Amino acid sequence: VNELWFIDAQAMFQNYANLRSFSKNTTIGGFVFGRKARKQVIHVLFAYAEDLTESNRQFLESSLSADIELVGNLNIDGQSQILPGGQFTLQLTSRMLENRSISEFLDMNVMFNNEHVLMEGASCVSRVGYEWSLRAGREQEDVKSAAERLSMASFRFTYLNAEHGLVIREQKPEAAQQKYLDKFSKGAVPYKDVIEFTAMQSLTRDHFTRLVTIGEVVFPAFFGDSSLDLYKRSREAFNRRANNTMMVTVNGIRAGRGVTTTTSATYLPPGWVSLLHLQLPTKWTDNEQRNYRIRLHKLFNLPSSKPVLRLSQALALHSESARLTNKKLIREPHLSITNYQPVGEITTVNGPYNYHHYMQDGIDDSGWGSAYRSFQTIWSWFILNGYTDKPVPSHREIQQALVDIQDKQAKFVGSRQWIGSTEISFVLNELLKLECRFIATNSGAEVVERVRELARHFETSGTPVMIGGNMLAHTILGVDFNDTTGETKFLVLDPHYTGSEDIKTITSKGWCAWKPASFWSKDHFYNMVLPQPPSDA
Amino acid sequence: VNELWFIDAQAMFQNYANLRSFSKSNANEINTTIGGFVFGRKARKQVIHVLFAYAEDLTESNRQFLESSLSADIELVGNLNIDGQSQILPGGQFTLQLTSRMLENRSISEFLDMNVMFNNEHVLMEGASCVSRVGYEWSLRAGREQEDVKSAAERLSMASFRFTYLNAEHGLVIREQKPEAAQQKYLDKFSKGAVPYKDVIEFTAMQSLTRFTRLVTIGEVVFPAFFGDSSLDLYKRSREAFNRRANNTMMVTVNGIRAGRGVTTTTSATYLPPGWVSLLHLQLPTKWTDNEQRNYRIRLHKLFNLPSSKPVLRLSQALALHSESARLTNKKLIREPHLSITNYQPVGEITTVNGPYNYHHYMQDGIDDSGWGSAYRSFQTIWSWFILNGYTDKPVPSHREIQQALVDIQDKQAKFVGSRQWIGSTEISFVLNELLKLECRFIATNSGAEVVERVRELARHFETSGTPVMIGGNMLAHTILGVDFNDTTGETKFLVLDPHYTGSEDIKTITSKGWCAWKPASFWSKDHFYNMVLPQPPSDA
Amino acid sequence: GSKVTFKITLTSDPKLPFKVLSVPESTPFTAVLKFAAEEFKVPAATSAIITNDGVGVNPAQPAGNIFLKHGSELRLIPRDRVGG
Amino acid sequence: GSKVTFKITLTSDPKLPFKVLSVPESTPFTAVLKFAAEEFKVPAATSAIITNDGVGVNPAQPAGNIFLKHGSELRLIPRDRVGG
């Protein structure tokens, strides 16, 4: 036998736990989504009985990338409701989920192998609009049918890239151009490598409330797929988004919230290897949005602790997508590291952040902005992880804050005066009501022999660490630590003068690299501020 | 530049913490300042023992008690000073400059900043232990016992050079030699890659045949043998080792009369206390009120910077270096079989039991307990750990004694007492609680695959509790003493002591025929549930 | 006297079915073990109670003692009996 | 009247000195910070208070609230100034 299905069991176990993290006893079932072609599972979504509904499996599937579909369901013990579908039914028990044992899984599900499922392919993205006319008095009926016809008319669309001369369109099987986007989708990752298209429509076909919905459409381009493969996914991608827009719109109507416009967004929630596509009701009450934002956490098996589906942390794949940061700034430079061999255990940032440094925002902080820049990187983390909408403060905004709390006396505001680890914590507390912890040392040698404190921080709080000492400020993004040979290294984002958004120059030079323990001076004392993330999502 | 010293700064910090442990009220009490003595190997400049002491105990009378208790190659090499406000008893060649922040934070780096000619080193234990049982006799004039005993020990060291130590088995002999008759690299065949607590060369101490109240003190004398040791090097040490024990016997006897108990004989004990890389040589009084004894325990702990948590200096904890040395529960029983193994190599990270234990197999206690005794036998191996680590002195219970406890605790009935019935981990936990007031923790599994999955729970246990674990499932009872686990490969091996019956005390069979070896993860049946009891040791000396 | 309340969970049955009991503190815990065992339809003669963290529990004592010593979250595992 | 107590340890001095202050809960913690640094003979503008386990302390609030939020065990560390 070799019809073996592949599955990341550890990822499934986490999704069960993420659902269970909303309790505090109705039964629990779930759907299994995956790439039916290669017999692999990408998403195992659990849900209570109440929510195992054909109405709900369509919400889930409309939110997943175009290539993955319902490949089966699951059954914990034998007491869960199941919605008939797919080729198989996963047999689980309530105990093999609590402890998370892969052994018991592979024994109860024989036609399955465990595999650490990885991210694949690039992401084709294009902006699309469509008008819906709703006869007042039965708008729920019309929006439902409007989405039907739109899925029927979607086959005559055409996405074409001007720069490279590419065209995604309806094709006969013998017109398929094999290996079409290979030089774009080779060693590519959905969250970074994009191929932007322009959506066009043939001219051969087209009291009340009108509704013009415009958003984006993201479909994966893998390696070695043909122009026909791209097309078939590009259509399914559109249909799913169109339905997604309709379901929430209907949901809004029935909740008495009327017909509101939506905002398209694309996510990669923590742990996933495929994107999450959502049509967000951006015209509801903040509270109404929060409860809907909460529901989706339950429906997609997402953490209840940290925010995930906040607009601030939405991926900006389309060039016209509104950003809450600076498009010029480099996002997560350390991730673009070239070939590092760990000397021991590794522990880095848990989240996205932007590289702020010298001579960036039209200010020349040759020597005195080192701490300000490190502060800015931390602030980016809190934006990019859905803790704040407020933008990165300038040098003057920061200095104003220290003055506001009576700590530097207004001579500072117009000043090129230095600050440090402490002053950073003061501003963060004033602007974002954040709490900060410290690692106060008396020598850089102490910084090294207290590595375990940093690794514990990055493992639990994730936030970047600013380190002041020896008149220099830096940003620590990770530690490499072997508790046997005692050799420790630090991942240091140097806030000291890039001047040119340029990644290859960063990695090659000393900026953002793995520095040894010899870095910190043995003669000067260092302080480390550890930003602490707040408790709601 | 050239005179660089070596010191386990981390171990020094622990000794300070162990002395400070008896207070548990920092900045709450009013006390004398803390100083200390530094002992080590003066020849190679290697600090081995850093002993902290409150001021009162920074005396010549006390420093001599410490140095006479340490191994022969170790001597006073300096003092120390905490925050520059400690008393210094003149001696040694240096003075460690410590601070309060240094000792609390345990900053090795800060130690090296203040003490410039020192380099931190994780000091390991080297060489084997040569042991010989030696007897001597003292005569004490009535009314002048205290006056004579100081002198009777003086001339004993003066005549300690006419001794001859002979090993009959290998034809080894250590006696006074002319420096040119020295036999180089003498005991390298025994001392190469050896450790003081396990590798032991036993000699008989002999004297030339042609050369009031009485006091005769027989007792062992232990001196270390290192690699590269000359025949003369062993002689110098074997003499200094005997002199110290004699002075220790003297010192203990003298202050015994000053404390009330008068003149008592002394039993000789040797320890390897938690964290030490050298041995502790002590002479202990044999008669005294229990108040006098428990106070003597507490003080020896304070003086040698021992913890107030673990028991350390109980007589049952004393090493079994010499053969004629008395033993508590070591009948024909083998102590720590798993240590006599070098067949094995790690497949990853490895954590094992922390302490001595005895192998309890079938039929060894008179009666034949064939296929039902396995669970009782592992219970006994556990109990041995508790007596050999100073948690109790009660003997290992017999089968009937175990079964009676289950009836007394109202678990299983009176007929149970009579019987050849089966028990398990859950009954073991009950007996430990009834007979020893012990608390046990469980690893409850439903398959032998779950045992392998939850290996980290075992590795944690041995790292934190160290007590041996019995495992019961598939109609079989075993004893787990260690675990080898690679957290990248997933490869997992188990160190198992098989309670099922071997012939007798013969490691060659036990080590090689598999009764005490490493087992693959496939050792446990995937079709049966397994339970593991994890006996938890108390927290008092 | 006043009542203590426990939550015993079966580990042998992968469904992990629990059962909430409330007895007066003066009640010997062997009665609680007995009731919960026959409620789970497992024999109390070859079942054992450990705490939520793994600590074995001696049922031969008042429920008040078990509560203060171990808590309210307990587990009913099986008693392995082997010889051989 | 009703007053709270702090134990502030100076972590820049290797002897780990400490001052114990019983100040009225109405006292602005800036006064405690300034006065503590005064007794350690260190500048208050180059120092900062953090709790025992590391939490940064905002001195802009009364001593009562700072004793509820954070404990009695505090640490006076030195501020760094790092324009690189």
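Using Swiss-Prot numbers, chain B covers 25-235, 259-588, in order.
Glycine too: its Cβ is placed from the backbone N, Cα and C atoms.
The active site annotation in Swiss-Prot covers B:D545, B:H547. Annotation of the published mutagenesis B:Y409 to H in Swiss-Prot: Strongly reduced ability to hydrolyze ufm-1 bound to a target protein; the original residue is retained in the structure shown. One mutagenesis experiment catalogued in Swiss-Prot, B:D458 to A, is accompanied by this note: Strongly reduced ability to hydrolyze ufm-1 bound to a target protein. For B:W469 to A, Swiss-Prot lists a mutagenesis experiment annotated as follows: Strongly reduced ability to hydrolyze ufm-1 bound to a target protein. B:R488 to A appears in Swiss-Prot as a mutagenesis experiment; the accompanying note says: Reduced ability to hydrolyze ufm-1 bound to a target protein. Experimental mutagenesis is annotated in Swiss-Prot for B:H547 to A, with the remark: Abolished ability to hydrolyze ufm-1 bound to a target protein. No significant effect on GPCR localization in AWA cilia or odorant chemotaxis.
Known features from Swiss-Prot, placed on the structure.
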residue: B:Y409; record: mutagenesis position; DSSP (3 states): coil
residue: B:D458; record: mutagenesis position; DSSP (3 states): coil
residue: B:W469; record: mutagenesis position; DSSP (3 states): coil
residue: B:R488; record: mutagenesis position; DSSP (3 states): strand
residue: B:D545; record: active site; DSSP (3 states): coil
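The two recorded residues, B:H547 (mutagenesis position) and B:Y409 (mutagenesis position), show a Cα separation of 6 Å. Under a cutoff of 8 A between CB atoms, and with a sequence separation of 6+ in the same chain, the neighbours of B:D458 (mutagenesis position) are B:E474, B:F477.
Checked against B:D545 (active site), the mutagenesis positions B:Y409, B:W469, B:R488 differ in C-alpha distance, with B:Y409 being the nearest. Around B:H547 (mutagenesis position), a 10 Å sphere centred on its CB holds 16 further CB atoms from the protein chains shown. Chain C has a C-beta under 8 angstroms from the C-beta of B:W469, B:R488, taken from the mutagenesis positions B:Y409, B:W469, B:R488. Cα to Cα, B:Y409 (mutagenesis position) and B:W469 (mutagenesis position) are separated by 14 Å. Taking a C-beta cut-off of under 8 Å and a sequence gap of six or more, B:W469 (mutagenesis position) has these contacts in its own chain: B:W419, B:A422. Sequence-distant contacts of B:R488 (mutagenesis position), defined as residues of its own chain at least six apart whose C-beta falls under 8 angstroms from its C-beta, comprise B:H508, B:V580, B:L581, B:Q583. In this view, B:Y409 (mutagenesis position) is surrounded by 20 other Cβ atoms within 10 Å of its Cβ, with every protein chain counted.
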